[PDB]
Amino acid sequence: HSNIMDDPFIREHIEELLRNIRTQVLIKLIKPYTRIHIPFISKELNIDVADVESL
Amino acid sequence: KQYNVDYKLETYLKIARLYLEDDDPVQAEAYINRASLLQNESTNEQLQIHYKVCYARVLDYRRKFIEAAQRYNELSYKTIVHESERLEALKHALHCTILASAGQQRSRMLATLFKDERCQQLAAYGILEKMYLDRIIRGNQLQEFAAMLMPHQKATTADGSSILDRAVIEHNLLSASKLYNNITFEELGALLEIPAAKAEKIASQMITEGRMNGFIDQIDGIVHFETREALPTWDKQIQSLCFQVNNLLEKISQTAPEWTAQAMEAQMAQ
Amino acid sequence: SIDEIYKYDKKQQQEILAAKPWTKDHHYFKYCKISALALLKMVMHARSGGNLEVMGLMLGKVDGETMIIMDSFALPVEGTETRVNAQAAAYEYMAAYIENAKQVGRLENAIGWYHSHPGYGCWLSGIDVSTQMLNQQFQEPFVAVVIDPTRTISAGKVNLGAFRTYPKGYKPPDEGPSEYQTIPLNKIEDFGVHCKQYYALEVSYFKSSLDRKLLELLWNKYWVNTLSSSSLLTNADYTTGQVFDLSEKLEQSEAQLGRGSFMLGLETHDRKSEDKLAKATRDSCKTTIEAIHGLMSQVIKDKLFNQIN
Amino acid sequence: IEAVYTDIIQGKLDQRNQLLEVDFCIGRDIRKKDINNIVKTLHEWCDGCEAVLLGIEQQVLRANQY
Ligand SMILES: [Zn+2]
C-alpha cells in the first residue's frame, strides 16, 4: 500500500478497480450455472453480503 | 561466425534438455521459442526428430499434457526412431493422455491410442481401456500409475492433489455425465470419495472449461449433468432397437443358413 | 392417361409452329411442364462438382400456353469456356445428338436452354436476358430455366425457375408478382435492373412414370428408414422465413389496397392485389400440407413402436 | 455402475427423481414356458402390423376417392 495507493489518484481509482475485478470474478463464477445462493458468493469474494447484492 | 542452422539448433536443443533436469522453465521456454524460430531452416532429419522429442518433453513438463500427447503420437508412427524409443514415446503419449485434462480432445486422443497394438503391449493398456470404454475409477489403480509416471508424478511431480487424482476425478465426472442425468452434492462427493464442496467446485470448473456439460443449482444441491429432452432419447432407442433387429436377422442367416432356406421356403409358400 | 404426354405428333407441332400464336400475345406461354428425367438431369448437371456454373439445351415441344421439356443435354467446354459463350464445340455436338435421337426415337427438338446459379437464386441476369431475347429471335419461342444446386441444400428443395423475356420497348401491362428472393450484394444490383424485362412461367410436373420410379427407389433404399426424428422441419429457419416472407407480402398488399381505395377506376391494381393474395395463400397451404404430412408419418410410426402391445 | 460398465445395461440415472432410466438391457433364458408368451407377443405384433397396413390402405383408398 505504500507504493500501490500512495498516489492520491491511484487511491481514488482503487475503489473502481476493486469493483471491476470483483464484477469480473462474480460474472466468471456465475457463468457456468444458475440459481446460486448469495452467502456462498460473499464467502468466495471475501466481501460483505450487502456489497454482493449491490454488485 | 555465422554458425550454420544445424549448430545453433543443436546448441539450443542441448540447453533446453539441460534445463529440463535443472527444472527452470522460463529460460528453457524462451530457448525452445528460439529453437523453433530457427528450426524451419535446418536440414538434418535425425536432428529434427530429436528436436520434436525434446519439444514434446517440454510440453509434457509445463502443463501441456494434451499437446505433448499429440506430439508423441505424431512421433510414434515414425521409422528411423528406434522401436524401443518409439515404444517409449508412445508410452509417454499414453501417460500424458491419461494425465491430460479430461475433455473432447483427451477423448479423441484416447480413441486414437486405442488402435496401436504396441499400446496393448504396454502395462497402461488396461488403464486407457478403462478410460475409453467408460468406467468409474477407484483409489487402487493410483499406486501403479504413480509408480510408473516418474517414481511420483509426470513432468516434475504434481502436488495439485496429484495430477493422477485430478485426471481421475475429471474422468469420473465424465462417466457420471454419461450415466447420471443429475446428482446431489453429498452423493456425488461420496461417489468421488471427496467432500461435497470439492465435488461442486470441480464440477463447476469442468463446466466452465466446457469439458463437462450441465448446470449446478445451489439451493437443492443438485447438478443436472445431461437432459436430452424427449426426442433424441426416443430416436436413439428406436435406432438401437432396429439395429439390434438387423443384427439378429444377420446372425440367424449366417449361423443358421438352414433358416435362410426355411425362410425362402416359407415366403414362397405364402 | 399418364403416358399420353409422351406421344409425339410431328404434324401438330408443325401446325403450331406455322400458326405462331405467341406473336399475338407476349404473355402467351404461361406454363412450363418438365419431365422428371429432365429435372433430374438438369439438377445433376447443375450440382456437378459442388457449385459449378454450367449450362445446356432442353429438348421438348409446345401445347397451347404450355411449354413442355422432355429431355436435356450439355455442350463441350474446353478450358471452362476459354472462348466466347459456354459453347466452344457446341454446334457439332448439338447436331450429332439431334440426329442420333431422331434415329433411336427422340423426335423432340430444341425448346430452350438451362443454366445454373450456384447460391445466388433463380433469376435472369443482363447476359441471360439478352441470351433469351436472342433465343426469342432465332428459334421463335424458347424458355430460360435457372437451377440452384447450393440452394437445393440451403432451402432444402428449390424450384427450377422458368422465364421468358419481353421484346425491346414492351412494358408488362401490370404483371407484378411481388415475389421476394435473397440475392447477394454483388448480384442484387443487376437483378433489380433487368428484373422487369422478363416474366416467370408456372412450373408443373405431370405425374408420369419416371417421377414415381425415383420416389420408390429412394424410399426403398435410402429413405426406407422413416425414423430420422420425424421433423427436420423443427429447425425454424425455413418455415419461419417462409412465414415472415408471407407476412411481408400481405402487409404490402394491404398498403396497396388501402391506397387503391381512393383511386376509383384502376382495374390493374385490383387484378394484381388479388393475384398477390392468391399467391401468398398457396405458399401457406403448401407449407401447411408439408407439416401435416410430417406429423402423419410421425403419428403412425410413433404410436406403433411405443405401444403396439 | 458396475453392471453398466461391464456392458450389461445401457441407460441413465436420475437421482433427483430417484429413477433408473435404462435405454437397453440384455435378455433372459427361454426354453420351457416363456416360448408361448413370445409366440403370443409375436402374434400380437403381427396382428398390429396388419391392422396398420389395412388402415393405411383404407386411407389411400379414401384419398383416391377424394
Ligand atoms: Zn444466369
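Here Swiss-Prot sets the residue numbers for chain C, with the shown residues being 24-332 in order.
Backbone N, Cα and C atoms are what each Cβ position is placed from, and that goes for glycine too.
Residues annotated as Zn(2+) binding site in Swiss-Prot: C:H138, C:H140, C:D151. Per Swiss-Prot, the feature domain 'MPN' maps to C:55-192. According to Swiss-Prot, the mutagenesis experiment C:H138 to Q carries the annotation: Abolishes ability to deneddylate cullins, without affecting the 'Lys-63'-specific deubiquitination associated with the COP9 signalosome complex.
Within 8 A of the CB centroid of the Zn(2+) site residues C:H138, C:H140, C:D151, the other residues of that chain are C:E76, C:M78, C:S139, C:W146, C:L147, C:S148, C:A167, C:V169. Around C:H140 (Zn(2+) binding site), the same-chain residues six or more apart in sequence whose CB sits under 8 Å from its CB are C:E76, C:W146, C:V169, C:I170, C:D171, listed in sequence order.
For the pair C:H138 (mutagenesis position) and C:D151 (Zn(2+) binding site), the Cα-Cα distance reads 9 Å. Across the domain 'MPN' (C:55-192), the DSSP tally of helix, strand and coil residues reads 45 helix, 38 strand, 55 coil. Close to C:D151 (Zn(2+) binding site) in the fold, though at least 6 residues off in sequence, lie C:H138, C:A167, C:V169, each with a CB less than 8 Å from its CB.
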